[PDB]
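First the structure, in the form of structure tokens, and then the observations on it.
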Amino acid sequence: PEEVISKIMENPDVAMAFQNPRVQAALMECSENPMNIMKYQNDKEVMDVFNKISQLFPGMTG
């Protein structure tokens, strides 16, 4: 996934957050389906990240 990881370097905030377990778990779990966020909803950390990812990537370029 070096392709997408390269674009994350755009916001050092997500690249730094990418170094968090709840985030890597949110993305690894995202594989199941966007319904995974309904689980990290309590993880305020994943919220700021998943809310940033969608606020800046709403149409999802990838």
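Since chain A takes its numbers from Swiss-Prot, the residues it shows come out as 386-447.
Placed from the backbone N, Cα and C atoms, the Cβ positions cover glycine too.
Secondary structure counts, DSSP: the domain 'STI1 2' (386-425) has 30 helix, 0 strand, 10 coil. What Swiss-Prot records for 386-425 is domain 'STI1 2'.
Under a cutoff of 8 A between CB atoms, and with a sequence separation of 6+ in the same chain, the neighbours of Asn396 (mutagenesis position) are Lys437, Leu441. Looking at Swiss-Prot, you'll find the mutagenesis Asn396 to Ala noted as follows: Loss of stimulation of HSP93 ATP hydrolysis.
One mutagenesis experiment named in Swiss-Prot is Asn405 to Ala, and its note says Loss of stimulation of HSP93 ATP hydrolysis.
For the mutagenesis of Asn418 to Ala, Swiss-Prot gives this note: No effect on stimulation of HSP93 ATP hydrolysis. The structure shown keeps the original residue.
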